[PDB]
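Report on the structure given below.
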Amino acid sequence: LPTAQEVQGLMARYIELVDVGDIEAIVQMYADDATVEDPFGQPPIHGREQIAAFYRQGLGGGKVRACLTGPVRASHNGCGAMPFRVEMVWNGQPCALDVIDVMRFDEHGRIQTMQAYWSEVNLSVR
Amino acid sequence: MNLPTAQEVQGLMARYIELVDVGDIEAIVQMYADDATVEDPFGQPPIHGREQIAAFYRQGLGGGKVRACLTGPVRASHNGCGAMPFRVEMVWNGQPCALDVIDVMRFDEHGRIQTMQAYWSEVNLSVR
Ligand SMILES: C[C@]12CCC(=O)C=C1CC[C@@H]1[C@@H]2CC[C@]2(C)C(=O)CC[C@@H]12
Ligand SMILES: C[C@]12CCC(=O)C=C1CC[C@@H]1[C@@H]2CC[C@]2(C)C(=O)CC[C@@H]12
Ligand SMILES: [Cl-]
Ligand SMILES: [Cl-]
Ligand SMILES: [Mg+2]
């Protein structure tokens with residue numbers, strides 16, 4: 001599995017791709033059988049077309065930004081967790097959302113599971 | 001308490017950090033369900049139940065000189081779960097060190113911690 005240091009690089013790369021809005025590059029980071037639970041508590045999304053649609057829905061507008069708010073925490077079993085903040089415009093109102101993503105990577109360095117922790121308690125109207 | 005709401009999760013997880021910060025081992029243990037699991041660090045074997053959990057916190061905190069504080073807000077779900085970023089300050093080689101950690105928790109229907117996973121490794125340890 002990816003080492004702790006490699007997990008830190010992969011998870012930071014993911015945020016860089018979200019921030020620029022490269023949907024195809026994000027989807028490429030995922031494994032064939034990957035699941036996305038975003039927000040955690042909702043049913044998992046699976047299937048590569050379905051994951052792509054999820055990111056297109058979320059990032060299609062092109063005006064979403066995302067940045068780490070602290071370092072990636074990484075394990076020795078190919079997993080990690082990171083805190084970040086998303087900036088977006090919601091019905092014309094600039095907003096921010098605080099999020100933590102937890103990821104497990106497979107033996108090939110691809111995301112096998114992603115879980116995004118957030119709810120409206122983490123939303124701030126700027 | 002029932003299964004905590006998102007707002008209740010934020011309060012519970014923040015109190016947990018306050019209890020770690022002050023070192024009240026018995027109060028930490030009582031926040032956990034009687035049959036809770038802990039994986040700390042995530043990747044290592046889980047430990048089961050309040051007796052084992054108490055031994056774990058006494059071994060980590062009993063020596064004193066550990067402090068802990070949130071580094072950003074608790075992220076909370078609608079299914080009784082949450083995740084939080086924090087930093088632990090302690091002493092290493094006679095000098096301050098710091099460890100960045102994220103804990104993920106799932107609460108039960110009585111407002112007690114059913115599971116906890118702590119994400120960190122030696123890449124998250126730093127010094128002056
Ligand atoms: C998909 C996403 C970014 C990538 C990531 O890793 C985690 C999230 C979860 C919150 C999403 C966000 C994208 C922008 C969204 C759709 C909003 O405008 C409201 C909720 C928010
Ligand atoms: C148990 C603990 C606090 C409560 C919490 O929620 C997460 C952790 C994980 C890292 C522990 C820390 C306590 C202090 C420890 C023992 C050290 O001096 C090195 C590793 C670190
Ligand atoms: Cl942080
Ligand atoms: Cl944060
Ligand atoms: Mg029970």
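Looks like X-ray crystallography, 1.3 Å, at least that's what the header says.
Cβ coordinates are placed from backbone N, Cα and C, and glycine is handled just like the others.
Secondary structure at B:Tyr16 (mutagenesis position), as computed by DSSP, is helix. Note on B:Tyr16 (mutagenesis position): other Cβ atoms within 10 Å of its Cβ, all shown chains, come to 22. The annotation that Swiss-Prot gives for the mutagenesis experiment B:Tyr16 to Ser reads: Reduces activity 20-fold.
Quoting Swiss-Prot on the mutagenesis of B:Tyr16 to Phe: Reduces activity 2000-fold. Reduces activity 10000-fold; when associated with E-103; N-103 or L-103.
The annotation active site, proton donor is assigned in Swiss-Prot to B:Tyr16.
In Swiss-Prot, a mutagenesis experiment is listed as B:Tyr32 to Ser, annotated with the note Reduces activity 4-fold. In three-state terms derived from DSSP, B:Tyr32 (mutagenesis position) belongs to an extended strand segment.
Marked as active site, proton acceptor by Swiss-Prot: B:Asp40. According to its DSSP assignment, B:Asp40 (active site, proton acceptor) is coil. Here B:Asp40 (active site, proton acceptor) comes close to B:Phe56, B:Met116, B:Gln117, B:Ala118: these same-chain residues lie at least six apart in sequence, with C-beta atoms under 8 angstroms from its C-beta.
Recorded in Swiss-Prot as a mutagenesis result, B:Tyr57 to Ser carries the remark: Reduces activity 100-fold. Long-range Cβ neighbours of B:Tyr57 (mutagenesis position) (same chain, at least 6 residues apart, Cβ-Cβ under 8 Å): B:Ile25, B:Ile28, B:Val29.
Non-local contacts of B:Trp92 (mutagenesis position) by the CB criterion (under 8 A, 6+ apart in sequence, same chain) comprise B:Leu125, B:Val127. Under its mutagenesis entries, Swiss-Prot includes B:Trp92 to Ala with the note: Slightly reduces activity. Reduces protein stability.
For the mutagenesis of B:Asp103 to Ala or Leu, Swiss-Prot gives this note: Reduces activity 100-fold. Reduces activity 10000-fold; when associated with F-16. The structure shown keeps the original residue. Within the same chain, residues at least 6 positions away in sequence whose Cβ sits under 8 Å from that of B:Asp103 (mutagenesis position) are B:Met13, B:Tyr16, B:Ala83, B:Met84, B:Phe86, B:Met116, B:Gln117, B:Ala118, B:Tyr119.
DSSP assigns B:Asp103 (mutagenesis position) to a strand in the three-state reduction. Experimental mutagenesis is annotated in Swiss-Prot for B:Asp103 to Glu, with the remark: Slightly reduces activity. Reduces activity 10000-fold; when associated with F-16.
The substrate binding site feature in Swiss-Prot is assigned to B:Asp103.
For B:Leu125 (mutagenesis position), other Cβ atoms within 10 Å of its Cβ number 14. When secondary structure is read from DSSP and collapsed to three states, B:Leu125 (mutagenesis position) falls in the strand class. Under mutagenesis, Swiss-Prot gives B:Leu125 to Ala with this note: Slightly reduces activity and reduces protein stability; when associated with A-127.
Swiss-Prot documents B:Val127 to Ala as a published mutagenesis change and attaches the note Slightly reduces activity and reduces protein stability; when associated with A-125. Its own atom aside, the Cβ of B:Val127 (mutagenesis position) has 9 Cβ atoms within 10 angstroms in the protein chains shown.
Under a cutoff of 8 A between CB atoms, and with a sequence separation of 6+ in the same chain, the neighbours of B:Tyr32 (mutagenesis position) are B:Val38, B:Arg50, B:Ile53, B:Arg112, B:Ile113, B:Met116.
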